[PDB]
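Peer 1: Questions regarding the structure given below will be posed in turn.
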Amino acid sequence: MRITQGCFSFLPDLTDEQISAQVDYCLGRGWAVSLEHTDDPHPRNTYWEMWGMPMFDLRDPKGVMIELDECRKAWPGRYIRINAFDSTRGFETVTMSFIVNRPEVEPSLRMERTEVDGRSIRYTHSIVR
Amino acid sequence: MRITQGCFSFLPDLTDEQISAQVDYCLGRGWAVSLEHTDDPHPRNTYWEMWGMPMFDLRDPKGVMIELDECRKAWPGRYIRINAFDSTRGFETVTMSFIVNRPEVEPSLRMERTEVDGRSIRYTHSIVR
Amino acid sequence: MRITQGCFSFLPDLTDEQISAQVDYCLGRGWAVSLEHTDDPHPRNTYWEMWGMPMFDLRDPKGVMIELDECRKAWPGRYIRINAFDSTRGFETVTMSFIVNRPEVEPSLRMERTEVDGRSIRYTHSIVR
Amino acid sequence: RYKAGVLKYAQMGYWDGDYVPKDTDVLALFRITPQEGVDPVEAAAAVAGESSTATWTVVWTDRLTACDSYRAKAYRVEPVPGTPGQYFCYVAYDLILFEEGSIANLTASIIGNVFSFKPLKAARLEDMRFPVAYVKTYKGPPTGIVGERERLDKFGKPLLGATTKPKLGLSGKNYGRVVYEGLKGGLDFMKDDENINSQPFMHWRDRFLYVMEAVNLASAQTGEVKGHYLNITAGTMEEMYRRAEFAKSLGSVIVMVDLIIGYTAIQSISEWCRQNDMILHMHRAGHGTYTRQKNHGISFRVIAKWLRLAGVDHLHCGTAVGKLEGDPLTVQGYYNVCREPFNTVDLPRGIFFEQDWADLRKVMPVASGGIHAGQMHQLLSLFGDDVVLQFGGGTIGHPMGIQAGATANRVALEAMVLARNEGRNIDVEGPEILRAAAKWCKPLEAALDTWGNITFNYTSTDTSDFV
Amino acid sequence: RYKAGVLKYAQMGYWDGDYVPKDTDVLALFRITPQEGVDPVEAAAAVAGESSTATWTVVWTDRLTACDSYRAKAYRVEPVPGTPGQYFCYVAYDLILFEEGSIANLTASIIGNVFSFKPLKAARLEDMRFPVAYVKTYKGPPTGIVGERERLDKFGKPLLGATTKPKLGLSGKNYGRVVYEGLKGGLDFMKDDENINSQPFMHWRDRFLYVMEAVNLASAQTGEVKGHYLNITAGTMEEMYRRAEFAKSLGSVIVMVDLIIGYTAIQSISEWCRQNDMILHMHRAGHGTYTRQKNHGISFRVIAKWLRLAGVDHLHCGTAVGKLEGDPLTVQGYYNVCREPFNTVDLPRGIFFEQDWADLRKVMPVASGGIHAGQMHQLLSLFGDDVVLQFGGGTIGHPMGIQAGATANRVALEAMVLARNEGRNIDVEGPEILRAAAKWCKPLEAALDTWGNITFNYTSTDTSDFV
Amino acid sequence: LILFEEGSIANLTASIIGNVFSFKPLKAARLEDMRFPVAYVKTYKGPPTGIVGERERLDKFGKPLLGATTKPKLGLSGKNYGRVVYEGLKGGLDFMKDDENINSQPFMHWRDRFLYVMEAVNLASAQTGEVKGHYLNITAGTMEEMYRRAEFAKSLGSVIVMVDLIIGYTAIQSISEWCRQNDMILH
Ligand SMILES: O=C(O)[C@@](O)(COP(=O)(O)O)[C@H](O)[C@H](O)COP(=O)(O)O
Ligand SMILES: O=C(O)[C@@](O)(COP(=O)(O)O)[C@H](O)[C@H](O)COP(=O)(O)O
Ligand SMILES: [Mg+2]
Ligand SMILES: [Mg+2]
Ligand SMILES: [Mg+2]
């Protein structure tokens, strides 16, 4: 079991040198970099716990990496992700999202099947952890 | 995790001297003081287990405190609250509610997401304890 | 916690002499005596596991008691009840129902609250055991 | 008196000084400034005339119906103290003229054509008396003060709110994130802005979904029942019902409505909210167009009386210390109108008639517009407990974040309620209590440094005349 | 500029003198009277701020959305000639802030909270520009001037009307008798009073039946298509639709609606009237509450612009010579707003923006309130042909009867139109034409003797500033 | 603008591309490009979600969304059709889809297909931890049949439904109104 929520999931775990290169692309195009963490990695779960405020005007990829290492020390067994936010006329949304830190063992999902009218089933996804 | 159900939740835990002062305000305005306890501290859960009958005609704040200490001895790991009841022409309801005793460790809430029609989700809040 | 499903629940546990007297009333009026057992004592749960066939033509209260002691040996930690069945023109139903054997510790019920349209709640009762 | 020709309103039979009003009569006050040459008695009768059953010339069809019953009668005229050329005019109306359970009919009669008269310079409707016979035809507020607090399980202090900032611009994804950070911090309510509906940048049905996920996530992590005032204001009623039905389908506690939509449209939601268990919030947009001026318009206390009869649970009544117009004594008048079951005549607070509501639900007043943690002691002293305090800028504009700003306002309020009940004077010691709480609470200390000297003080336009 | 703290609106980025507004921008004028000490530039920026995307303190959430596009910008401020301390303020709004096909959303943004500001003494909305992109989202009036006249087969003169007098009192049987005598005499329309709905003395469903019998009896005896403005104004929308559907079921030509009911409720009937072939009449009840004052409120030309977009065929615009407030040049402004497809900037008539409606139906303006046969020459000179003249008192208050009163007004109008087209000056020779027609017409002679010296002359409050 | 109806594609095409092509004095005519004024675009509602609205629903950012058409085109029964969908989505694909000619053939009924693919979507969603989808083909003979297929797709809780271009602009604009009022993405 491995939760593939976000980009670069099928690739092996990204090293600090690779993360620094990916943030450099986000800051070059002019996106706000934000760190988010959770212990509940449900599909379609929108809001994760924000680690401070998003870095809007930061022209250094090293400055993000300090805050990333600080978040890892505070939350070891949590899903940490980087969100790059676009602030243009039409977009006004997230552009990049990738998990940088995932826990020692990934939790599985149990599916509960509620029988309704006819042959239709309501599905409920729940995390074991 | 800390359940903030009721007044004076964000403030530190109230001492017996502070509780006696708060009951004195309730008896001064002419409200019936009642003690309630539960092990299930769900949001919108209306009815808690009543510790005897509400004190309607009691003009002493010390008399309530004896019943409070008696309830703590009987139920150590439960949420004890004080409910002041107004008995006027228009009100006829609770006026003050605050938790005076909460257990050693507060239970967390698990949220189950049931997928229905379209993108709508039925939410179910459940206590781990 | 004590499940009060059936008659004589608030009274103390019935001795074999008292059970024999209650069956004697059922056989006197002409009712079929049947034994039923379950580990799931849910409210509105209709069908329990039947211990053989109902005793239709038995004019001895002692004969029921032998089958009761046989059921206790096979299922120690289960709810055993006696059902008296009426077979007349209009009734054709159960007349008496009382638990004779209940387990060492009674299981509690957890209530899950699903929030639907408006302020309406769907309730789900579930047994911990 | 029925021959063809133009006759004066006083001569026609609309002024009667010896008239005593009955218990079943709708009474109205008018602050009339007459033109140079126009008599105050003639000015009163002109207002009393056109508002009921009168035209500029005499008609023979008046002899058909029993006019003595249908005609409105002005009974006394008194000069306003302070002003040299301004008069109070008391007009009595009979129940035979009004439709049962209709705000639109009541306004079409009284405030119909009397304002646009040439013989009057400026007229203002000050206060209105409703008989017990007339209030019973209306259903009243869906829940009230009692009904709402029992649903949320929150007692003993004001309910806290915050407007999602900025007003327009935020997309559906980001809008819910501000809501999530607000409610988890310590706020009881978040809300849509009055101009936010279904703009090209963010569709309404997307907003409704994302805020409800934010509400439930906050509810699970705090253990409190949280809510978001969902704006349903639309162009047509068909669109408006569809927005409300979807809000019910998600399981929202409370929906908000703008005052602009009209009393006919308002009364329709009040009927809908009761039949679907919903709490109704009223935002007074464009009220200051006909309320702010002291010499002309309609006083808010009359609008509050209509809105109580229409059936709204929440109403913005104003802040005395805030950025918007409001005088301390006049503001307390609006609060007493929507809360108290029976209010006596008090001239400093702007109450002129003894109003008996006879078991209509209590409207919870909302204080909003340019307030912060430093204003907490003044707010609790003026109004009380059964109020809603909204901090739009004072929460999100916090230097640390949104969660810290929501905690700062919650700690400030909890410290004041605790001090008030113990026996400490919250008017004098107020600033010292907030400073003493800042020793252990760090987000409160940062909030007091940001908005310490920032105070909105200006001369009130809508003031009392008996001070 | 995004750090925590209170900053001025001019410093925040709402005032820009070098800004030139685009073709796709909603423009609004504000007649602002600032407080003693408040700068007119700061006063403009405060209005430009709160009406769009601003709060009293700076928030970090502004950095998320592209604020440079969403913020409203005040571009020029000019002092009003005549007044020492009053300023015109031009504010530009972008289409991104407004919902497509909603009057309620437009008012929630612009006239939302800007009026109730403490730094402003009095603010008035003078005129509003709508782009071609914004007007096309709205359906417009159900029929218009062209569509209505083709249905009634009446061309070349103003349509005549009369209000059924007295206002309240008449039972269902007698109410229709006044309608019958009016329409047979020579009137094109009869109408319900604005306060008449469903009173205890006469139920609405009874009134609807008896007037329709009176319409058809008059139609058979004159050979003309007659009509009665049926008042559908109700407490709820459910009651309001039921009254309209029954009006359609009887086969009525035209139904009337009060302004009080609200723009959300108004837009719903406009959708209904188009889908059921009905002409919509608007009665402005309670307009003078926020229109009459020159220093504060909303000018009627802006309300007329909203009502054209909402979709109404008839609108009361006012009479210059009547009993109610109105200045000849300012009144002509309201008429040009609802009739002309493209109107140029004219300062004496109160038009400030060049408005292009782009093929929206023409609203027919209604002149009513204190007019008679002696005022006929002044009415035809000021407005023209595509108007509705209503004589409430001047028809029924006739000494001979109702039939004679209706004939007197019809003969007077027919004599003026005939004289105007021949080449005679109707401004000077006007009184002589009416006297010459009285030689053969006896009801007209009696009408001129009754109301000859009776004229309503008073100082207008809503006047121009460029005269 | 006086010639065109507000919010109608059918009226726009009836005017411009109406009878000009079938003219005898012209050998061959081709419509290359068309300019729409700001006044005309505002009458239309536009796409139900868009690029921004869709990506927020699926929580997938920073790369192209992957899809696969269920092969073969026609032939597979309801049971086996979902098995191909299940193996596709679990492998790493974001979307699976119906073929354009697949509707309600004698070998496999539509209402059976809709049930089996939705079970395959949710099983894949539980095992990968991603929001998965299948483009459900609603193309039918009549509009009455077409609305019934869409309402059942909503009832199962599908993310996105697909539509063929053949059905016509009048029929297309009707689903666009429906998808916005029921929170559905249109393909
Ligand atoms: O738009 C605003 O200004 C507010 O959101 C307050 O924001 P801040 O807290 O950021 O000032 C409120 O809607 C006003 O209080 C409305 O006026 P009223 O209270 O008169 O209805
Ligand atoms: O109630 C009235 O006074 C009238 O019936 C006129 O009656 P008379 O003809 O008997 O005066 C009209 O409704 C007013 O003109 C309305 O005002 P406006 O025109 O401003 O809408
Ligand atoms: Mg607001
Ligand atoms: Mg009238
Ligand atoms: Mg294909």
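Numbering of chain E is taken from Swiss-Prot, so the residues present carry the numbers 13-479, in order.
Determination method: electron microscopy, 3.4 Å.
Here the Cβ of each residue, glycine as well, is placed from N, Cα and C on the backbone.
Pulled from Swiss-Prot, these are the listed features:
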ACT_SITE  E:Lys177  active site, proton acceptor
ACT_SITE  E:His295  active site, proton acceptor
BINDING   E:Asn125, E:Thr175, E:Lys179, E:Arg296, E:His328, E:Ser380  substrate binding site
BINDING   E:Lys203, E:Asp205, E:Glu206  Mg(2+) binding site
MUTAGEN   E:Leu341 to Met  Increases KM for CO(2), decreases KM for ribulose 1,5-bisphosphate
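I'd like these features described in context: how deep, what's nearby, how far apart.
Peer 2: Classification of E:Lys177 (active site, proton acceptor) by DSSP places it in coil, neither helical nor stranded.
Taking a C-beta cut-off of under 8 Å and a sequence gap of six or more, E:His295 (active site, proton acceptor) has these contacts in its own chain: E:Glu206, E:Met268, E:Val269, E:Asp270, E:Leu271, E:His328.
The Cβ of E:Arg296 (substrate binding site) lies under 8 Å from the Cβ of E:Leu271, E:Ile315, E:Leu327, E:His328, each on the same chain and at least six residues away in sequence. A coil conformation is recorded for E:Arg296 (substrate binding site) in the three-state DSSP classification, outside any helix or strand.
Counting Cβ atoms from all protein chains shown, E:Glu206 (Mg(2+) binding site) has 26 others lying within 10 Å of its own Cβ.
DSSP gives E:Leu341 (mutagenesis position) a helix state. Of all the Cβ atoms in the protein chains shown, 18 others lie within 10 Å of the Cβ of E:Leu341 (mutagenesis position).
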Peer 1: For E:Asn125 (substrate binding site), which DSSP three-state class applies?
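Peer 2: In the DSSP reduction, E:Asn125 (substrate binding site) maps to coil.
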Peer 1: Out of the recorded positions I have (E:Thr175, E:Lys179, E:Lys203, E:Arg296, E:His328, E:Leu341), which ones have their Cβ sitting under 6 Å from ligand 2?
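Peer 2: List returned for ligand 2: E:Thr175, E:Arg296, E:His328.
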Peer 1: For ligand 1, which among the recorded positions E:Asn125, E:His295, E:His328 have a CB under 6 Å from it?
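Peer 2: Close enough to ligand 1 are E:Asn125.
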Peer 1: Taking only same-chain residues 6+ apart in sequence, whose CB is under 8 Å from that of E:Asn125 (substrate binding site), what do you get?
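Peer 2: Counting only residues 6 or more apart in sequence, the Cβ neighbours of E:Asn125 (substrate binding site) under 8 Å are E:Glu62, E:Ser63.
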Peer 1: Using C-alpha atoms only, work out the spacing between E:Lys177 (active site, proton acceptor) and E:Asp205 (Mg(2+) binding site) and round it to an integer in Å.
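Peer 2: Each residue's Cα considered, E:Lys177 (active site, proton acceptor) and E:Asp205 (Mg(2+) binding site) end up 8 Å apart.
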Peer 1: Is any of E:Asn125, E:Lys177, E:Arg296, E:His328, E:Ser380 (recorded positions) within Cβ reach of ligand 5, i.e. under 6 A, and which?
Peer 2: none
Peer 1: Taking the Cβ of E:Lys177 (active site, proton acceptor) as centre, how many other Cβ atoms lie within 10 Å?
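Peer 2: Excluding its own Cβ, the number within 10 Å is 24.
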Peer 1: Given E:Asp205 (Mg(2+) binding site) and E:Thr175 (substrate binding site), what distance in Å do their CA atoms have, once rounded to a whole number?
Peer 2: 6
Peer 1: Just the recorded positions from E:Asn125, E:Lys177, E:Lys203, E:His328, E:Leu341, E:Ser380 whose C-beta lies under 6 Å from any atom of ligand 4, please, or none if there are none.
Peer 2: none
Peer 1: Note the Cβ centroid of E:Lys203, E:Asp205, E:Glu206, the recorded Mg(2+) site, then list each other residue of that chain whose Cβ lies within 8 Å of it, in sequence.
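Peer 2: These residues sit around the Mg(2+) site: E:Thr175, E:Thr176, E:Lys179, E:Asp204, E:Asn207, E:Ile208, E:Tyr241, E:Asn243, E:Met268, E:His295.
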Peer 1: Determine the Cβ neighbour count for E:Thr175 (substrate binding site): the number of other Cβ atoms within 10 Å of its Cβ.
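Peer 2: The answer is 24.
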Peer 1: Near the Cβ of E:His328 (substrate binding site), how many other Cβ atoms are there if near means within 10 Å?
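Peer 2: Summing over all protein chains shown, E:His328 (substrate binding site) has 24 other Cβ atoms within 10 Å.
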